[PDB]
Every structure is written in structure tokens, then in C-alpha cells.
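Below is one structure, written out as C-alpha cells, with a few remarks after it.
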Amino acid sequence: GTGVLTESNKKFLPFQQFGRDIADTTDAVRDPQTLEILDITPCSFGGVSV
Amino acid sequence: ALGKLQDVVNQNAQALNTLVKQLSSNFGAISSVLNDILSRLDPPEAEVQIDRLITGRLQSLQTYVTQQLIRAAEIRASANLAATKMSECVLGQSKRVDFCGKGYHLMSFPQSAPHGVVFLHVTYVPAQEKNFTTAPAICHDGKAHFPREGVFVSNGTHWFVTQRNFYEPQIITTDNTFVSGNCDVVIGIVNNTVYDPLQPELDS
Amino acid sequence: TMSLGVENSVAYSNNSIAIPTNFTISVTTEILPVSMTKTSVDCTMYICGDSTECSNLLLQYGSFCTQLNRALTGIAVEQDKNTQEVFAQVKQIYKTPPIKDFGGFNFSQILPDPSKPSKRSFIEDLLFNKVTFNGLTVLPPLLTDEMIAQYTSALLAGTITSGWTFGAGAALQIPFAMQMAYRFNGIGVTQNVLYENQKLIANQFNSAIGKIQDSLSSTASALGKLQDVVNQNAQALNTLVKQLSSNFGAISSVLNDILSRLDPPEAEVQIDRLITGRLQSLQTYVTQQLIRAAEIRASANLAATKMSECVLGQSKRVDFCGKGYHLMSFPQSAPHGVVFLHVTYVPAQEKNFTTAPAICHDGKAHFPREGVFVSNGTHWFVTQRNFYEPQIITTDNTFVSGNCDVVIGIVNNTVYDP
Amino acid sequence: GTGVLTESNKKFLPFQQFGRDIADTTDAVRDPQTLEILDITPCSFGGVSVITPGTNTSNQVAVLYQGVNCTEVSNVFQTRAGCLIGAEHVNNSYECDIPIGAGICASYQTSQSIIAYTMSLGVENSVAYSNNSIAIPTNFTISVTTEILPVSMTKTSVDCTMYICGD
Ligand SMILES: *[C@@H]1O[C@H](CO)[C@@H](O[C@@H]2O[C@H](CO)[C@@H](O)[C@H](O)[C@H]2NC(C)=O)[C@H](O)[C@H]1NC(C)=O
Ligand SMILES: *[C@@H]1O[C@H](CO)[C@@H](O[C@@H]2O[C@H](CO)[C@@H](O)[C@H](O)[C@H]2NC(C)=O)[C@H](O)[C@H]1NC(C)=O
Ligand SMILES: *[C@@H]1O[C@H](CO)[C@@H](O[C@@H]2O[C@H](CO)[C@@H](O)[C@H](O)[C@H]2NC(C)=O)[C@H](O)[C@H]1NC(C)=O
Ligand SMILES: *[C@@H]1O[C@H](CO)[C@@H](O[C@@H]2O[C@H](CO)[C@@H](O)[C@H](O)[C@H]2NC(C)=O)[C@H](O)[C@H]1NC(C)=O
Ligand SMILES: *[C@@H]1O[C@H](CO)[C@@H](O[C@@H]2O[C@H](CO)[C@@H](O)[C@H](O)[C@H]2NC(C)=O)[C@H](O)[C@H]1NC(C)=O
Ligand SMILES: *[C@@H]1O[C@H](CO)[C@@H](O[C@@H]2O[C@H](CO)[C@@H](O)[C@H](O)[C@H]2NC(C)=O)[C@H](O)[C@H]1NC(C)=O
Ligand SMILES: *[C@@H]1O[C@H](CO)[C@@H](O[C@@H]2O[C@H](CO)[C@@H](O)[C@H](O)[C@H]2NC(C)=O)[C@H](O)[C@H]1NC(C)=O
Ligand SMILES: *[C@@H]1O[C@H](CO)[C@@H](O)[C@H](O)[C@H]1NC(C)=O
Ligand SMILES: *[C@@H]1O[C@H](CO)[C@@H](O)[C@H](O)[C@H]1NC(C)=O
Ligand SMILES: *[C@@H]1O[C@H](CO)[C@@H](O)[C@H](O)[C@H]1NC(C)=O
Ligand SMILES: *[C@@H]1O[C@H](CO)[C@@H](O)[C@H](O)[C@H]1NC(C)=O
Ligand SMILES: *[C@@H]1O[C@H](CO)[C@@H](O)[C@H](O)[C@H]1NC(C)=O
Ligand SMILES: *[C@@H]1O[C@H](CO)[C@@H](O)[C@H](O)[C@H]1NC(C)=O
Ligand SMILES: *[C@@H]1O[C@H](CO)[C@@H](O)[C@H](O)[C@H]1NC(C)=O
Ligand SMILES: *[C@@H]1O[C@H](CO)[C@@H](O)[C@H](O)[C@H]1NC(C)=O
């Protein structure tokens, strides 16, 4: 995927690897190397109006 | 009460949720993710699956936009109604029945609400009704008298002329009534005295 | 080349007025579609009727079927709401009294008939007589036609026995002749015009209603509005059914034949063509049904407005409640629609007179309080504007303002002092 | 196919094997061995709606099998909308609470249960009409009712390219 990874305060349960939103879009992941939870946010986009 | 606005919010949210959930559908393709197909299959093989995904997602987007156009036509109808009610209920007093609430409209006050407007429709509702005997006209000296603005009522023995929407009886004189005819054509005309304000004045 | 009606040069001059010396009571009919049939197409059974392989292949398209079902259910609930908004405008169920002393006006042909098992009037019966399995269900409406007739009968009874008072608050009784005198005032004609012409007006009303009956009995093009709605829903459904007999590129239009002929890996390819075509056909149907239901909702909003303003009141809006000056209206139920009998005052037998904006007397100018100055050649009278009733010009008829050196067209005459 | 085969009186010509309905569906078939005509009718199907009083109020549930005769599907009601199972038919008429259809509505009322009744369109009120009797109000009420009107929706712009072909 593509996105911005930030530190997250989500309390993952040990058996859980990643977390999805209401519409089943990946919202958080767990780093396989370091068991830490990273929030994934879409890279900023928006219409350019002139 | 705010169901009308909450329903609109919910409908728009549901449409967006459906649109996003449509991104997880294969639509007949091998996978619902473009990245997986691109990373696994070479372009000559992957183009068919990507075409299936493109057609499915374009149809999903078109359905969303078309239902948004139908829903926005509905919202424009409601906004035209709200603009008319602002012009007639708030900027005026409406003679239209039930346009500005049940009752006889007095005034209205706008209150903004999220993605909408709330009209506080002040109306006059007649309350405590009394039966009376009524007569279309009144015979006095042969002439038939009809109320200028009002209705002839009788509390049993006496005849008064009152305004129609609020019982305020008054003695029947020639200022209350106008004359037309000779008491032979009216169906339901009754005999009663019509006072003359000028007569006592000339007497004294 | 079509003709845009007849040519007429109005006899205008700066000092001539045409005033009607008589009138007609005209009952016109206004037919408005209110609801459409509450169909509901089972998306899964239409696309993949009794086919597990097809159903699983359809699951890959996501929530297309669920959102089509949600659209059609919204349309059905909307139809029920349309009917409620038009007809359930009366809080209670009013009944006409056993004795119909309505001043000579005869509503027997619009009031409900006890002999019929339904609470249905003669004209409602005429209208109803006139207007006429692949996952495709038809939900019944919430209100039966007997309930719709009960609603319109309560509206009629409240109107006849209470005027517009029941629209505002509690129904206040008023004799129908007195209510008619009120409704005559509402259009600028004095009460005595009703009271002195009561029998003629009542007869004109009764004859107009009889002609309504005869027109309904003979010509069926009046209910073309509601029927067209019926023929459009039915036509859409028939096209939807007939789109099940299309290959859409597949070997066959029969899922059972495809399944019985092909092994699943080969069959799915043709089942996908069938699914794509049939799902596109369902989407086309549901889209046009949403557009058509928006049109019916606009029509039912108009019908609710006409019930409120024509039936529960008297409308000063022009041509909203029939051509002419609106007196009253009567709702009649019809199949998926409503019929309003708009009773209107149409002036008749106009005559020319000489008209002056003001009358000079003692130097001061006089203008009529309510009415217009007319002259039959030699004498000047002040008459109502919609019905010729000349009156001697006195100071009760007129109000003074200024001298006679300003008004253009002021004439000289005598305002008799009472 | 799949359906119910009922012996029928279709006037099949000797050279005719099956009778497609207007919808070009094989309504009737000639039995190949015994030359007899058998009408085919799809096995009973319909919608299933669930009349619920609200989970907070109760967990009791009445079920409407829409448009199926009850003989073709404890309390059972044959409404014109379909077969209503689990609602007790009541002769009294109340306001419509859960609109079932065809003039019939259901509600959760008194030991309590779901009752199905013919809806009442308000209280009957004969006006005291007379050719010389008028009702005139002696007082009034200043009522402030409320009307709520939607005006705008949420302005959404969807990038067609990024939605269909994200990156
Ligand atoms: C009808 O109204 C008239 C006048 O409002 C009543 O006559 C008056 O009644 C009061 C007592 O209620 C007396 O004090 C007055 O002297 C009466 N005046 C006249 C001129 O009669 C009459 O009583 C009312 N009748 C009914 C049945 O209500
Ligand atoms: C109202 O009063 C007039 C006269 O004051 C009544 O007219 C009388 O009617 C009777 C019977 O019809 C005749 O015998 C008299 O000759 C009439 N009198 C006059 C002067 O014409 C009239 O009947 C009264 N109306 C009611 C309803 O009682
Ligand atoms: C006003 O018009 C009505 C008709 O709309 C006239 O009533 C007709 O009068 C003629 C002759 O008297 C009768 O033959 C008809 O039977 C009447 N028709 C109805 C329906 O009653 C009435 O006379 C006219 N009045 C004036 C003053 O012109
Ligand atoms: C109201 O009109 C109806 C029909 O126009 C009248 O009913 C007719 O009455 C006559 C007797 O007066 C019968 O000969 C007819 O057969 C009836 N026709 C129908 C269709 O019922 C009714 O009488 C009128 N109302 C009043 C009070 O006269
Ligand atoms: C205009 O109307 C007036 C008022 O009716 C007419 O004057 C009366 O005419 C009748 C005959 O039609 C006479 O019997 C009256 O004596 C007249 N009254 C007066 C006060 O003169 C007048 O004739 C009408 N003029 C025209 C040209 O129609
Ligand atoms: C209406 O009457 C007034 C007076 O009664 C007329 O005014 C006269 O006008 C003439 C010509 O302009 C003058 O010579 C007189 O002196 C005026 N009289 C007065 C008393 O000022 C007026 O002309 C009349 N209007 C019409 C249209 O005939
Ligand atoms: C008209 O109605 C109002 C109430 O809507 C009446 O006012 C009430 O009067 C009673 C007794 O005087 C009081 O106990 C209440 O507190 C009053 N209510 C309000 C809101 O002021 C009024 O008396 C009625 N008038 C008539 C003539 O019936
Ligand atoms: C992998 O090794 C790193 C040390 O570089 C350690 O921090 C991390 O916890 C290890 N992850 C495991 C054992 O899953
Ligand atoms: C008017 O009289 C009728 C006759 O019974 C009665 O039913 C009605 O309640 C009366 N109206 C009032 C306001 O008392
Ligand atoms: C009212 O109608 C009755 C018959 O119902 C009649 O006897 C009476 O004369 C009528 N009265 C008026 C004023 O029309
Ligand atoms: C009024 O006079 C004009 C004069 O030409 C005439 O054409 C018109 O018909 C007259 N109006 C009536 C109602 O007779
Ligand atoms: C009407 O116009 C004519 C000429 O067109 C003129 O002679 C006459 O004075 C005018 N009448 C009025 C009342 O203005
Ligand atoms: C065999 O089929 C023929 C033609 O349908 C029929 O006439 C005959 O009765 C059948 N006999 C048997 C053994 O089923
Ligand atoms: C259900 O079937 C029975 C048996 O024929 C019949 O008597 C009854 O009328 C049917 N009911 C409906 C609603 O079709
Ligand atoms: C309702 O009333 C009818 C007759 O009025 C009767 O046959 C029926 O048994 C009643 N139903 C109940 C549940 O009491």
C-alpha cells in the first residue's frame, strides 16, 4: 500500500496483525520486526482549482 | 422530529459507504486489488482482470453519481419549498391553507439546522365553540339586511352580528348591515330590529 | 397549420368597461396521479432464478442487488407516504347528517352510497370502473380503496357541513348556503348575489355535477393521466420480464440450459454475460423507476397542496383550483390518483358601460370605496366589479380625496348625501 | 427446471410439445412417455418481513410471508399482504403502528403480545349540521408548530481516476 505511517495508541490484541476501518480499508498495521502498531493515513490529495 | 435531516445525512453516508465497499469486489476479476494483480501477473494476462475491475468500478461510480443526481433533485425541490416558505411564511403572512402550519398563519421564524431550516410556524387556532342559531339576512321594514362583515347569530332570543372567527356579538344597526331586496327571495330570512344610530340623535 | 384558438379584438377605450350581469357555476375536473404500484423486484431471483452457481457468481458484484432492493423499497414506502399526504389530511372522520338540507345543492352523486358495500360515491365508482413471478412482486398499498374513500368522504363531509373551518381547527358547522355566501365574498361578489340567486346557483351546480357524470360515463380520455401512469409501470415491468429472454452474447438465455450443457468452468463464462446483461437491465429499470417516482412524488405534493388549498380552503391563486374564481372543491378518490371537482364562478352576459375613475362634486373628487363607477348613457351608478348591480352614488358608496384638477377622466355628477 | 407438475387441460395440438408463457417460459410440457399435458408452476416463493416491536421493548417477532396463502407456506392470519405468523388478530381498531399492508397494521400490546388489526383512520365525528345552526369560536390558541425542511446535502467530489485506478 501507499501511505503515511505514524505512531498509534491503538490497543491491538496479541493475535491481531492489522486493523481495518468501517469500510474495510486498512487503517493500522503491526510491524513484524518490532511488535508496534502504526496508523496508516492516505497521502494527502485534493482538487487543484484555479 | 429531526428525522428529515438525519435521514438525508444517513442516505449520503450510506451511498458513500456503498461506494467504498464496492472497491473490495472482484467484479469477475481474479482479485479486488489492482496492486496484487499487477505484482503477480504480467501485463498481457493482467489487462483482462484490470478491465473487469475497471468496468465494475466505473459502473459503481456511475450508479453512485446517478443516484446522487436523483437525490439532489429531491433536495433542490425541498430547498425550493423552503425558499418559498421563507418568502411567504417569514417575509409575509400566507393565506394558503396549511402552507405555514395548521391554523390561520400569523408569522414564522427561521432557525438554521444542519443542512436544513426549521420554521417556527405561529398560527391562530379557534378554541371554544358555541352553538347559535344563524340567519342569512334580516327583515326590517320590508328590506333585507345582510352583514357587511360578519354573521347574524342568536343566543336564543336576541339577534347580534358577530365576526366569523371570534364570537364578539354586537347589536345589529345599519352600520353593521347593508340592504338588498324586499324579503321575498331570501331562504331563511328572519324578522328582527335593525337599530338606527341617527334616530336617537335626531330625537335629542 | 394549427390554429391557436380564435381571434378577438377587445373593445378597449379609455372610458368603457364591460361588466357581467350574470354568471355560471362551473364544475371542472382535475385528475392528479398520487401513487404508483409498489412493485419490488427480487434482484437475486430475477438475475439468477434458482441457480446456486449464478448466485455465487453474482456475489462477486458486491451490493448491487442490496442497493437495488433498497431503492425499490424506498419507492414503495414513498408511494404510501404520497397517499397519506394527499388523503390523510383530516384529523377525524366526519359524516354528513342524515338530513341533507344543503340549500338545494345536491351532493348525492359525490356523497358516499350506503347501498354499495364500499363507502364509495357514484362518481368515484365511475372513475374506478374506467381506470383499469420472476422475483417481481407487487406489494398492496397500506390504505385500501375503501379507506381512501372513507378519507375523501370525511373530507367531503367536513367541507359541506363546516366550510374551511375544519382545515384550520375544529369543524364548526355553518349552513351550506351561508358557507356559499362566504365563498362568494371570497371572490369579490357580495352575499346578496348568492342569497337572491340561491335557487339558480344551486341548479347550476347540480346541472354541472350531472354533466360531470355524463362526461365521465361517455369519454374515458379524462383519466388519461392516471391510466398513463398505469401503462408506464406495466410497460416497464413487461420490458423487464422480456429482457430475461436475451442472450446478451451467451449461448442461451436459459440458466438451466447453460448449466445442463456446460461444465462449471465453461458455464460461468456465459453465466457472467447473462448476469451482466440482466443486472444492467435491472439497473435501467430501477433508475427509470426512481425518476418516475420522483415525478409521482411531485404530482402527489401538488395533490396534497390542492387538497389543502382548494378543499380545505378557498384559493385566491389564479387557475390553481380551476378556471374562474374558485368557490370550493371536492376530492374524489381514483385508482392511484385523486380527482378534484373544482367549483368556480365564471362571470357571464357582460355589457358595456361608460366608466369614470372619479366623480367631481362640490369641487372635491370622489372614488368608490368598493366598486366601479358606470353609466348606462345618462345616469351614473357605482356597481360591484364582478356582477352588475348599480347603486345610486352616495357618500357611503364613495370617499373623497382632493380637488378635480388632478384626476384624468374624472366626470361631473351628484353624490347624493344620505 | 424445478416446479410443481399439475395435470392441465391445455388444448395442445398433436404436434406441440411445450407451451411457453407470454414471458417465453415453458408453462406446460407434454410428458414424453404418456402423451399428457402437465402444467409447470414454480415452487412457492415470496418475501419474508419481520414485524418487531423493538428489541428494547421485546424480542417477540411476527413474520409476514408476503403474498403466499397460509395453506402454501402458532397464531396465523391470512392478510391480503400475505400470511402473518405470530400476530394475534384483533377486532378492535387502533392507529397504525407497524404498517403491514392492505389496511392492516401490527402493534405490541397487552402477557403482552403482537396484535394485527385493521387500522382506524381517526375518530368518527358527525358534525352537528343544521340549516340554521352555526358554531362560532369564543376563544383561541396561539400554536407554534415546527416544520423541518432539508436545504442542502454534503458536497462530495470523487476523483474518478483515483477511485477506479488508485495509484
Ligand atoms: C342573550 O343576550 C342578551 C343580550 O346580550 C341577554 O339580554 C340581557 O341579559 C342580561 C343577563 O344575562 C341582562 O342583565 C340584560 O338586562 C339583558 N338585556 C336585554 C336587552 O335583554 C339575554 O339574556 C341573552 N339570552 C340568553 C338565552 O343567553
Ligand atoms: C316577518 O314580519 C312580516 C311583517 O312584519 C310578516 O309578514 C306577514 O305574514 C303573514 C303571514 O304570511 C301575513 O298574514 C301578514 O299580512 C304579513 N304582514 C305584512 C305586513 O306583510 C312575516 O310573516 C314575518 N316572518 C316570519 C318568518 O314570521
Ligand atoms: C342568468 O343566466 C341564467 C342561465 O345561466 C338564466 O336562467 C335561465 O333563464 C331562462 C329564461 O328565464 C330559462 O329558460 C332557463 O331555464 C334558466 N336557466 C336556469 C339554469 O335557471 C337567468 O335568467 C339569467 N338572469 C339574468 C338576469 O340574465
Ligand atoms: C340528487 O340527484 C339525484 C340524481 O341526479 C336524484 O336521484 C334521482 O331522484 C329521482 C326522484 O326525485 C329518481 O327518479 C331518479 O331515479 C334518481 N336518480 C338517481 C341516480 O338516484 C336525487 O333525488 C337528487 N336529490 C334530491 C334531494 O332531489
Ligand atoms: C339608465 O338607468 C336609469 C336608472 O334605472 C334609467 O332611469 C330610469 O328609467 C326608467 C325606465 O327605464 C324610468 O321609469 C325611471 O323613471 C328612470 N329614473 C330616473 C331617475 O330617471 C335610465 O332610463 C337609463 N338610461 C338608459 C339610456 O338606459
Ligand atoms: C364640471 O363642473 C365644473 C364646475 O361645476 C366645471 O368647471 C368649469 O369649467 C369651465 C371651463 O373650464 C369654466 O369656465 C368654469 O368657470 C368652471 N366652473 C367653476 C365653478 O370653476 C367643469 O368644466 C365641469 N367638467 C366637465 C367635464 O364638464
Ligand atoms: C381563553 O383561553 C385561555 C387559555 O387558553 C384562558 O386563560 C386561562 O384562564 C384560566 C381562568 O381564568 C386560568 O386559570 C389560566 O391560567 C388561563 N390560561 C392562560 C394561558 O392564560 C381564558 O380565560 C379563556 N377566555 C375565555 C373568555 O374563555
Ligand atoms: C527482531 O530483532 C530486533 C533486533 O534488531 C528486535 O528488536 C525485534 O524485537 C526482533 N523481532 C522479533 C524477534 O520478532
Ligand atoms: C351543538 O348542538 C349539537 C346538537 O346535539 C351538539 O351535538 C353539539 O355538541 C353542540 N355544539 C356545542 C359546541 O355545544
Ligand atoms: C330548515 O330545514 C327544516 C327541515 O329540515 C325546515 O322545516 C325549516 O323551515 C328550515 N329552516 C330554514 C331557516 O331554512
Ligand atoms: C361594446 O361595443 C363595441 C363597439 O364596437 C362592440 O363591438 C361590443 O360587442 C360591445 N360589447 C357588447 C357586450 O355588446
Ligand atoms: C380618451 O382618448 C380620447 C382620444 O383617444 C380623448 O379625446 C379623450 O379625452 C380620452 N378620455 C379620457 C377619459 O381620458
Ligand atoms: C412408450 O412411449 C410411447 C410414446 O410416448 C407411449 O405411447 C408408450 O405408452 C410408452 N410405453 C412405455 C413402456 O412407457
Ligand atoms: C388458500 O387456499 C384455500 C384452499 O383452496 C382456499 O380456500 C383459500 O381461499 C385460499 N386463500 C387465499 C388467500 O388464496
Ligand atoms: C371478530 O368479529 C367477528 C364478527 O364480528 C367474529 O366472527 C370473529 O370471531 C371475531 N374475532 C375475534 C378474534 O374475536
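By Swiss-Prot numbering, chain B shows 944-1147, in order.
Quick check of the header: electron microscopy, 3.5 Å.
Keep in mind that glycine also has a Cβ here, set from the backbone N, Cα and C atoms.
In Swiss-Prot, a natural variant is listed as B:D950 to N, annotated with the note In strain: Delta/B.1.617.2, Mu/B.1.621. DSSP assigns B:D950 (variant position) to a helical segment in the three-state reduction. Within 10 Å of the Cβ of B:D950 (variant position) there are 11 other Cβ atoms, across all protein chains.
Less than 8 angstroms from the CB of B:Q954 (variant position) sit B:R1014, each of them six or more residues away in the same chain. The natural variant B:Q954 to H is recorded by Swiss-Prot, whose note states: In strain: Omicron/BA.1, Omicron/BA.2, Omicron/BA.2.12.1, Omicron/BA.2.75, Omicron/BA.4, Omicron/BA.5, Omicron/BQ.1.1, Omicron/XBB.1.5, Omicron/EG.5.1.
According to Swiss-Prot, the natural variant B:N969 to K carries the annotation: In strain: Omicron/BA.1, Omicron/BA.2, Omicron/BA.2.12.1, Omicron/BA.2.75, Omicron/BA.4, Omicron/BA.5, Omicron/BQ.1.1, Omicron/XBB.1.5, Omicron/EG.5.1. Within the same chain, residues at least 6 positions away in sequence whose Cβ sits under 8 Å from that of B:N969 (variant position) are B:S975, B:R995, B:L996.
According to Swiss-Prot, the natural variant B:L981 to F carries the following note: In strain: Omicron/BA.1. Classification of B:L981 (variant position) by DSSP places it within a helix. In sequence order, B:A989, B:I993 are the residues near B:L981 (variant position), counting only same-chain partners six or more apart with C-beta under 8 A.
Here Swiss-Prot describes B:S982 to A as a natural variant; the accompanying note says: In strain: Alpha/B.1.1.7. Cβ contacts within 10 Å of B:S982 (variant position), excluding its own Cβ and spanning all protein chains shown: 9.
B:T1027 (variant position) is surrounded by 13 other CB atoms, counting those within 10 A of its CB over all protein chains shown. Record note (Swiss-Prot) on the natural variant B:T1027 to I: In strain: Gamma/P.1.
B:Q1071 to H appears in Swiss-Prot as a natural variant; the accompanying note says: In strain: Kappa/B.1.617.1. For B:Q1071 (variant position), other Cβ atoms within 10 Å of its Cβ number 12.
Natural variation at this site is recorded by Swiss-Prot as B:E1092 to K, annotated: In strain: Theta/P.3. In the structure as shown, the Cβ atom of B:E1092 (variant position) sits within 10 Å of 9 other Cβ atoms. DSSP assigns B:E1092 (variant position) to coil, not to a helix or a strand.
Taking a C-beta cut-off of under 8 Å and a sequence gap of six or more, B:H1101 (variant position) has no contacts in its own chain. Under natural variants, Swiss-Prot gives B:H1101 to Y with this note: In strain: Theta/P.3.
Here Swiss-Prot notes a natural variant, B:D1118 to H, with the remark: In strain: Alpha/B.1.1.7. Taking the Cβ of B:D1118 (variant position) as reference, residues of its chain lying under 8 Å away and at least six apart in sequence are, in sequence order, B:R1091, B:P1140.
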How many Å lie between the Cα of B:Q1071 (variant position) and the Cα of B:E1092 (variant position)?
21
Can you tell me how far the Cα of B:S982 (variant position) sits from the Cα of B:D950 (variant position), in Å?
43
Whole-number Å distance separating the Cα atoms of B:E1092 (variant position) and B:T1027 (variant position) is 31
Taking only the CA atoms, the spacing between B:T1027 (variant position) and B:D950 (variant position), expressed in whole angstrom, is 22
Determine, from DSSP, whether B:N969 (variant position) sits in helix, strand or coil.
coil
